[PDB]
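J.: This structure is in structure tokens; I'll ask about it shortly.
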Amino acid sequence: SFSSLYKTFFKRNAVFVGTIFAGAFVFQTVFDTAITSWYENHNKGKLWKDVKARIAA
Amino acid sequence: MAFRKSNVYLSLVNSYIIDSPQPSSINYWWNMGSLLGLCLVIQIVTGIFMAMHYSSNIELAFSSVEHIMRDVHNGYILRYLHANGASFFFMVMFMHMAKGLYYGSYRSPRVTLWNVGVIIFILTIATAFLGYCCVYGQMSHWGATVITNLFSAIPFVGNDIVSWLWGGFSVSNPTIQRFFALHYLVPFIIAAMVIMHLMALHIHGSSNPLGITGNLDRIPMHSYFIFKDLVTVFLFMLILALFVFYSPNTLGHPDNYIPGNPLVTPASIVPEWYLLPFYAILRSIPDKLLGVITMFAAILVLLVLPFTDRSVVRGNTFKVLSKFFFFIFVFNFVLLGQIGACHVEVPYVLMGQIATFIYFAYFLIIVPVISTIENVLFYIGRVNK
Amino acid sequence: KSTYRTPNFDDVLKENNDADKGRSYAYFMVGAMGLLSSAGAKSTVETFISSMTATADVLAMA
Amino acid sequence: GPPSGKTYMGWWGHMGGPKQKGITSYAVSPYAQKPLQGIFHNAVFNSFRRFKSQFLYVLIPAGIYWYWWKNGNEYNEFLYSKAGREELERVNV
Amino acid sequence: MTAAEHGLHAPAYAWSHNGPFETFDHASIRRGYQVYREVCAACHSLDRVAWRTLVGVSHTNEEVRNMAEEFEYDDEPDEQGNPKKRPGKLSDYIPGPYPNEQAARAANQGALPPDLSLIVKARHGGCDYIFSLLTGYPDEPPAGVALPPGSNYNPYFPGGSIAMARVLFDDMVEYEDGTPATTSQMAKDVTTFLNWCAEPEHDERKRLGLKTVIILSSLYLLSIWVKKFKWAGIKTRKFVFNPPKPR
Amino acid sequence: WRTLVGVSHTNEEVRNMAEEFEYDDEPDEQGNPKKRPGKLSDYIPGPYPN
Amino acid sequence: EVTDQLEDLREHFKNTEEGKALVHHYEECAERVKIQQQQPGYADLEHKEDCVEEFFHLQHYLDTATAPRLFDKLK
Ligand SMILES: CCCCCCCCCCCCCCCC(=O)OC[C@H](COP(=O)([O-])OCC[N+](C)(C)C)OC(=O)CCCCCCCCCCCCCCC
Ligand code: HEC
Ligand code: HEM
Ligand code: HEM
């Protein structure tokens, strides 16, 4: 089942660079939101939204 | 024939970066030139996108730099890329020169390449100093006036030259506007000098880490050495991204963020660290005119290095004594840069004098003696008469 | 030694010289490098031309 | 164009090297090979061989200059204490 | 030189922002702005910090707008010609307490208090030095030293004698949240606020650094692999030389 | 005022004409601003303050 | 009910075996310099002995003992 994968993805270069660009789209967006979610959960209570909810409650 | 070999611009790009025959056995030290070209393009690009916001008055220089740091979008990135890529530029340049004077590529078919490289080194020291005196901090202004007061030690002509260079009577608004114009201008002379470096290389081909002829089996540039350059470019980008994002101010002095006040002296007027060995060579001998001419002799005494090497084998790869004395010279250069950061004090003045004597004696005294000794040792160990 | 007898390569070779499997593996690796470098080149270009937009004092006094 | 002066490197086909005969060169395409072949064996053994052959030339001058710098620095820190001020004047003049 | 003229080296404290992944404590930035406004606003200017950078970091927009009304600013004059004064909006800068530098030297015995907008970035040691300078005032200088009149002793100041008296006393301010105001608590809060106002790019810089070094280290590993792939045909070529027959 | 010497008036005449205008001097020991008579380096003053 | 934590921590580290020895050296300084200051002819001696060596040693020991614990004690 590797011949079908090679035929539909890496045979012609146009679908190769199109796959690379669409993967760049979805990778950049989910990588950005995942790394900012981790960076804002590693600091809990130190961010401004947490301080604002703390002084609002 | 092919279109990449027929068209006139593409034939140049082909013959330089596609199928330029490089020797088959070059290691990772030969990628420092590609790294220097990339980092020069990085410096020029971030410099243009900072000079679109930098205003070069005396009332607006440091305020405009901290306006870049605080208000323009991603300006902290641009300023830290410039101020750290200059340090990385000089460290990769020091690696380039040390590779060149270790592997014997100052030798008989590329002495004009070595001389053009020394010209590039002088020009980039000059524009790096001008860029450091654009920002107008406390190290900046006083380092400028210290080395121009150094430059006024010429006997008949010196005060007239230094009050032509200042644009006045001390380092002020005309000096800072002058230094911004020159700090823009000189890297576009370095770009032409790097084009000259590439031509003077390409007429003869690169050396290999053995000394022997690369002309037997060579390798085209495109599918192999571009990817070796890609490995070292991504490693250099990783180390540069670390030094830009996680500790940006761990290289520069923590006194350049005080605004330039020409009344107070900060009691330690050291420059940025790549000028520290030449500053130690300067502060070695107590007189001043002799100090600046021995700093200039310390810079252009790399030109006597092709004419003073008497070894019949190219490079220190298959030598022992010259390997030992070359690493003595390198750690002496690092010690000289360490001495240039301290005050003129109790072992430091004698250590600076002895270190600059060992620096000046590696090129003039030590290397023809040990090269002659190694030649005679090779002959009397080989032949049996 | 004859000039038709090749030296051994049986340590640097693989057991299954499939065309599609090895070609797909190599092209997936070069495509992953191209994907990461594409996202990086996009982000640094938009960094450089996001510097040239309106600075925060102009947006404040808008 | 102008045929300039001859150098020690031509181009592909006439590279200016010596004439060779009888040197057969066998190679294998990387798609038939395994990259990362022997990276742990050559990471433990060959790297130790290179470090064993080329570390005295680096560590003896580094040791000399580091001991000189450490001795000078601790002598300066001795002198600018209180137990060296008579030595400070004697070294001054 | 001597360690008295060098200044005693500040220790290595355990900050809440020391590290590659940690950030500023924004509640400490709010309390440090309160300590700056009630204590350090009498001498020290803070001019490169606009009011609008404070929004979304330590106070809300309504709090910063109600804080900026308390200060007069020079307006462009009216139709008659004489100059006018206006209450400040968000785009203005935090005003200094002295109109020029001669008044700053006249009200503080000839010593100019430096601008605090870049004071943890333009000092050796940084926030450790600022905290130890604020707290490490001894009650009397040690036996033997002589100070000029009007100059106090602080060992972390390089020189020994600083012109700034010990100002951070116990319960000088009272925090609006309930934190007990010692002098060490006020010192830590005001040096965290000075760290913020010297580098406001801290959070975004460390976040983009995490992104960039993850992407670049993965690119470095993939490029090492593709280099070994492209050179697998050159690392493993074999040369065979049989000697040719003579002619 | 220094461009005016050697062209239309002499140096003493321009130095006597520059005294009739007051200019902003940097403030003294107390901090309050002072005024000074003009010298040859200052510009010719306009009649309206803004 | 609450005052300084840093002064409490320095007072706690001024009673260790190392701290009492460094403190004792500093008051050997203190009374030696006081006796030397009491003497006539102190307007000019060419070397007026202060005591900052012992105070710097004491403060350096106190700060290298105090640096980890204080920010855990604070809020
Ligand atoms: C501009 C100078 C500074 C910027 C300078 C940047 C560096 C210098 C330019 C490098 C640009 C690289 C473009 C590569 C063009 C290309 O041929 O891509 C094809 C590759 C795969 O090609 P292959 O490995 O030969 O396989 C083909 C064989 N099949 C699979 C068909 C059987 O597929 C891929 O490579 C995947 C796509 C990766 C996209 C490239 C990422 C970098 C883009 C930079 C673009 C810069 C040019 C902008 C021009 C306005
Ligand atoms: C006067 C009524 C002051 C108050 C209240 C504060 N400071 Fe101060 N400071 C003042 C003067 C006159 C000087 C000059 C002394 C000198 O010679 O520099 C200073 C100095 C500082 C410094 C500089 C130390 C250095 O190494 O340059 C800092 C970092 C400083 N002051 C900070 C500071 C803080 C954080 C304060 C309150 C929370 C504060 N000062 C109060 C005058 C006065
Ligand atoms: C040869 C390459 C270059 C080097 C080595 C170099 C080096 C430097 C250095 C070290 C500084 C001081 C940074 C600091 O304050 O610490 C600087 C400042 C500066 N350089 Fe360059 N520079 C180079 C090319 C350029 C070019 C070509 C430009 C113009 C397009 C430029 C624009 C600036 C500007 C505007 C500053 C002002 C201060 C700042 O914002 O960083 N640089 N340069
Ligand atoms: C702006 C800085 C520079 C750039 C961009 C640059 C660029 C290059 C490049 C691309 C190469 C070919 C790759 C290589 O052989 O390593 C090279 C080779 C060389 N450069 Fe430079 N160079 C610079 C500065 C210098 C300096 C300062 C010197 C020394 C004075 C120098 C001397 C050499 C030598 C001797 C070689 C030949 C190395 C060999 O073939 O063995 N260069 N340079």
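Numbering of chain E is taken from Swiss-Prot, so the residues present carry the numbers 62-308, in order.
When the header is checked for method, it gives electron microscopy, 3.3 Å.
Placement of Cβ uses the backbone N, Cα and C atoms for every residue, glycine included.
For reference, Swiss-Prot lists these features for the protein:
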BINDING   E:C101, E:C104, E:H105, E:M225  heme c binding site
DOMAIN    E:88-241  domain 'Cytochrome c'
MUTAGEN   E:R166 to G  Abolishes catalytic activity
MUTAGEN   E:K272 to A  Loss of RIP1 from the bc1 complex
MUTAGEN   E:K288 to L  Loss of CYT1 and COB from the bc1 complex; when associated with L-289 and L-296
MUTAGEN   E:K289 to L  Loss of CYT1 and COB from the bc1 complex; when associated with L-288 and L-296
MUTAGEN   E:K296 to L  Loss of CYT1 and COB from the bc1 complex; when associated with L-288 and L-289
J.: Which of these recorded positions is closest to E:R166 (mutagenesis position) if you go by CA atoms: E:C104, E:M225, E:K288, E:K296?
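T.: Checked the recorded positions E:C104, E:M225, E:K288, E:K296; minimum Cα distance to E:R166 (mutagenesis position) goes to E:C104.
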J.: Three-state secondary structure of E:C104 (heme c binding site) from DSSP?
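T.: DSSP call for E:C104 (heme c binding site): coil, neither helix nor strand.
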J.: Identify, among the recorded positions E:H105, E:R166, E:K272, E:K296, the residue whose Cβ has the fewest other Cβ atoms within 10 Å in this structure.
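T.: Candidates: the recorded positions E:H105, E:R166, E:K272, E:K296. Fewest Cβ atoms within 10 Å: E:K296.
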J.: Could you measure the widest C-alpha to C-alpha distance across E:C101, E:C104, E:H105, E:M225, the residues recorded as binding heme c, and give it to a whole number of angstrom?
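T.: 11 Å is the greatest Cα spacing among the residues binding heme c.
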J.: Translate the DSSP assignment of E:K288 (mutagenesis position) into the three-state scheme.
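T.: Where E:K288 (mutagenesis position) sits, the three-state DSSP reduction gives helix.
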J.: When you average the Cβ positions of E:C101, E:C104, E:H105, E:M225 for the heme c site, which other residues in that chain have a Cβ within 8 Å of that mean position?
T.: E:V100, E:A103, E:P174, E:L177, E:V228
J.: Counting only residues 6+ apart in the same chain, whose Cβ is under 8 Å from the Cβ of E:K288 (mutagenesis position)?
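T.: Those within reach of E:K288 (mutagenesis position), by Cβ under 8 Å and sequence separation of 6 or more, number none.
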J.: Under 8 Å Cβ-Cβ to chain B, which of the recorded positions E:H105, E:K272, E:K288, E:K296?
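T.: Out of E:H105, E:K272, E:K288, E:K296, E:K288 lie under 8 Å of chain B.
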J.: I'd like the number of other C-beta atoms within 10 A of the C-beta of E:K289 (mutagenesis position), please.
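T.: Other Cβ atoms within 10 Å of E:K289 (mutagenesis position): 19.
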J.: Please go through the mutagenesis positions E:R166, E:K272, E:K289 one by one and keep those whose C-beta falls under 6 A from any atom of ligand 2; give the result in sequence order.
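T.: Within range of ligand 2: none.
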J.: Among the binding-site residues listed here (E:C101, E:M225), identify the one with the smallest other-Cβ count within 10 Å.
T.: E:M225
J.: What subset of the recorded positions E:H105, E:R166, E:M225, E:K289 has a Cβ sitting under 8 Å from a Cβ of chain D?
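T.: Of E:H105, E:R166, E:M225, E:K289, the entries that lie near chain D are E:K289.
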J.: Out of E:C101, E:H105, E:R166, which recorded positions come under 8 Å of chain A, measuring Cβ to Cβ?
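T.: Near chain A - Cβ to Cβ under 8 Å - we find none.
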J.: For E:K296 (mutagenesis position) and E:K289 (mutagenesis position), determine the Cα separation and express it in whole Å.
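T.: Just about 9 Å between their Cα atoms.
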J.: How many neighbouring Cβ atoms, not counting its own, are there within 10 Å of the Cβ of E:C104 (heme c binding site)?
T.: 19
